[PDB]
Each structure stands twice: as structure tokens, then as C-alpha cells.
Amino acid sequence: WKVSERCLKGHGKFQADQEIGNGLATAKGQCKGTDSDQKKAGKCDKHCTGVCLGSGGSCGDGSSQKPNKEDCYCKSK
């Protein structure tokens, strides 16, 4: 799975040419701030499908796979 800088850091190059392997893409910072968990979930899922071009995603929950609550973790198609 290749994703863009925009996917990973939130801004930058648009084309999907960053290799992340077989795991999730870390969309840094997409779940930061004071919005509700539901609203953050929507922002994250749409960043994942619309920018990372994955199937969906979810905010960090402290697990090994999704360790940072401020980050959004996107799954491939």
C-alpha cells in the first residue's frame, strides 16, 4: 500500500508514493482536539478513505496497533 504525504502528515505532496507495508497508515494528528469521539471518528474515517484511499480508519485507543489517541489509523482496501 502506497499513500501520500497528505495522508501521513496531513499536508504536503498529493500523489500516493509512500510505502507503509502491510499494516495501518498513521494519519498523524487527525484525532487531536476537543471534538466528540464520534466527530473525530468521522473525520478519521473520511481522511482514511478520501485522502489515504483506504477502506476506513479509527482514532488511537492506546493499543499497540493504535497507540496515540491524537492519531488516526487507516486500513488499506
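Chain A is numbered as in Swiss-Prot; the shown residues are, in order, 20-96.
Positions of Cβ are set from backbone N, Cα and C atoms, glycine also.
Around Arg25 (mutagenesis position), taking its Cβ as the centre, 18 other Cβ atoms fall within 10 Å, counting all chains. Annotation of the published mutagenesis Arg25 to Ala in Swiss-Prot: Reduces inhibitory effect on host Nav1.5/SCN5A activity; the original residue is retained in the structure shown.
Where Swiss-Prot documents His30 to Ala as a mutagenesis experiment, the accompanying text is: Reduces inhibitory effect on host Nav1.5/SCN5A activity. Using a 10 Å Cβ-Cβ cutoff, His30 (mutagenesis position) registers 9 neighbours. DSSP assigns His30 (mutagenesis position) to coil, not to a helix or a strand.
The mutagenesis experiment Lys47 to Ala is recorded by Swiss-Prot, whose note states: No significant effect on inhibition of host Nav1.5/SCN5A activity. Secondary structure at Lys47 (mutagenesis position), taken from DSSP and collapsed to helix, strand or coil, is coil. Within 10 Å of the C-beta atom of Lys47 (mutagenesis position) sit 15 other C-beta atoms, taking all shown protein chains into account.
In Swiss-Prot, the entry for mutagenesis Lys51 to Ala states: Reduces inhibitory effect on host Nav1.5/SCN5A activity. The structure shown retains the original residue.
Non-local contacts of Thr53 (mutagenesis position) by the CB criterion (under 8 A, 6+ apart in sequence, same chain) are absent. Here the residue is the original one, while Swiss-Prot reports the published mutagenesis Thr53 to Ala with the comment No significant effect on inhibition of host Nav1.5/SCN5A activity.
In the three-state DSSP scheme, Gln57 (mutagenesis position) is classed as helix. For the mutagenesis experiment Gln57 to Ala, the note given by Swiss-Prot reads: No significant effect on inhibition of host Nav1.5/SCN5A activity.
In this structure, the CA atom of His30 (mutagenesis position) is 10 Å away from the CA atom of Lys47 (mutagenesis position).
Sequence-distant contacts of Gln57 (mutagenesis position), defined as residues of its own chain at least six apart whose C-beta falls under 8 angstroms from its C-beta, are absent.
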